[PDB]
Amino acid sequence: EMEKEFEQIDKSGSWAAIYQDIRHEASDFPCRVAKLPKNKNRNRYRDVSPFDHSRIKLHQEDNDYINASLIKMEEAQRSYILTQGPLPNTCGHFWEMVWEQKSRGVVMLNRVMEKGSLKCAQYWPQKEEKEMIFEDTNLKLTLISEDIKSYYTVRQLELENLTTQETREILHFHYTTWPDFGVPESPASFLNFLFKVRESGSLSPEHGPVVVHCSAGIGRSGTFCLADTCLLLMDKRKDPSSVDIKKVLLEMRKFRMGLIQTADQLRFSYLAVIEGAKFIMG
Ligand SMILES: CCCCCNC(=O)[C@H](Cc1ccc(N(C(=O)C(=O)O)c2ccccc2C(=O)O)c2ccccc12)NC(C)=O
């Protein structure tokens, strides 16, 4: 079970140790492309790179690099593109990826500024009348409308391929209340955010993978993907409590390094799942 496992681990101050076990067991693959000198300025952090085998390739012939990894969960039959918060010079690449991968939704789990520094570039327009044009990738982005709520904001955006004049609707799911330090006391708001994403169909098969990101695209992004996949898995199994979240994180890490960066995010993940399951069945 995972319910009791939480018990055993929690009332034993074992989280820190469990997390370390994962780190030690986690997969390790080459990130050659990410380390090429010409891509140095396409990476926010020198210690956070995508494995070559699962990296997303931009369809351009100049440089197909972008710091983004395709996490492909076979059993749960769900795919996610985890990426770093874009940089002032990679916003065009970012939206090019959304277009090419036919993504329907973009999930943001951080704020543009946190701790007095920029953790992500302002990659989307804040005003309907002030659209954005990414000349390098020939794309136009317009803010159609947004619904601001207590712990998160949902925006309707229009992305247009200026080259073909084709347009699409992208939904921006911005969790705006992640705490300055640690993790949310309760996963309730986080769960509602997730369900809201699910409801839109952004995580469904008839669309490309959702694009998920925070700053490095491994920590908060990891809790989101881990929670979703675990919840979905419990829906497909005869024995829901057989789902081993640690096993799921380890599988996920085969596609992108460092998913879930602290014992806290790991614990929060268990919480989100455990609670999410109860809510779904009442
Ligand atoms: C993959 C190995 C990670 C090695 C550690 N590296 C780091 O922490 C950082 C990159 C880096 C990685 C992960 C982060 N991070 C993330 O959730 C994330 O943006 O992925 C967090 C890590 C620990 C605790 C909290 C958070 C959080 O934001 O809630 C970061 C959050 C803010 C700023 C940077 C971050 N590297 C450098 C050079 O500063």
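Numbering, chain A: per Swiss-Prot, residues 2-283 in sequence.
Determined by X-ray crystallography, 2.4 Å, according to the entry header.
Each residue, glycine too, has its Cβ placed from N, Cα and C.
Swiss-Prot lists 3-277 with the feature domain 'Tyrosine-protein phosphatase', giving sequence analysis as the kind of evidence. In Swiss-Prot, the entry for mutagenesis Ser50 to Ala or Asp states: No phosphorylation. The structure shown retains the original residue. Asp181 to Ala appears in Swiss-Prot as a mutagenesis experiment; the accompanying note says: Substrate-trapping mutant. The annotation substrate binding site is assigned in Swiss-Prot to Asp181, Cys215, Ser216, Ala217, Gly218, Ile219, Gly220, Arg221, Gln262. In Swiss-Prot, a mutagenesis experiment is listed as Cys215 to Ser, annotated with the note Catalytically inactive mutant; abolishes sulfhydration. The active site, phosphocysteine intermediate feature in Swiss-Prot is assigned to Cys215.
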| Least surrounded among the binding-site residues, given as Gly218, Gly220, when other CB atoms within 10 Å are counted | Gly220
| said: Could you check which of the recorded positions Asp181, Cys215, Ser216, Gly218, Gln262 is the closest Cα neighbour of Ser50 (mutagenesis position)? | reply: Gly218
| message | Please identify, from the recorded positions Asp181, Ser216, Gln262, the residue with the sparsest Cβ neighbourhood, meaning fewest other Cβ atoms within 10 angstroms. | response | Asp181
| message | Among all protein chains shown, how many Cβ atoms are found within 10 Å of the Cβ of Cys215 (mutagenesis position), not counting that one? | response | 27
| Those recorded positions, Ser50, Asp181, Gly220, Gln262: which ones have a Cβ sitting under 6 Å from ligand 1? | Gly220, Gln262
